Amino acid sequence: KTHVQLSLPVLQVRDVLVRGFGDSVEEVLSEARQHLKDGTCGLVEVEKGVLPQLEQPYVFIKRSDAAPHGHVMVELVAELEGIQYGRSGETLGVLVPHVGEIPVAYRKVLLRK
């Protein structure tokens, strides 16, 4: 399928144990997609002071359209030193590995895969 229905655990930035997916734009997008497929991906909602507490490169989920079955259609955009790789809509948050942190909520998304 070109899209996959996912429910992403929303983590508080100070709980996150693994604060990024790797060391290159290509690696973080790769690893983010693998964790999304394996159900081991969390979401941190972006507010003042969140991103400096996470590791670059960043992987964002961004709204790709204006929401089947409650699931917002999203795609991945990476960012490294202020340059984004991808073009999409509003940020829903930044993806991080999930290694068992307790979430505060779930974000239903339809991921363009």
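What you see of chain A is 11-76, 79-125, where the numbers are those given in Swiss-Prot.
Header entry for method reads X-ray crystallography, 1.7 Å.
Here the Cβ of each residue, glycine as well, is placed from N, Cα and C on the backbone.
One entry in Swiss-Prot concerns the natural variant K47 to R. Its note says: In strain: Omicron/XBB.1.5, Omicron/EG.5.1. Neighbours of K47 (variant position), defined as other CB atoms within 10 A of its CB across all chains, total 13.
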Across 2 unbuilt residues, the C-alpha atoms of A76 and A79 lie a whole number of Å apart, namely 7
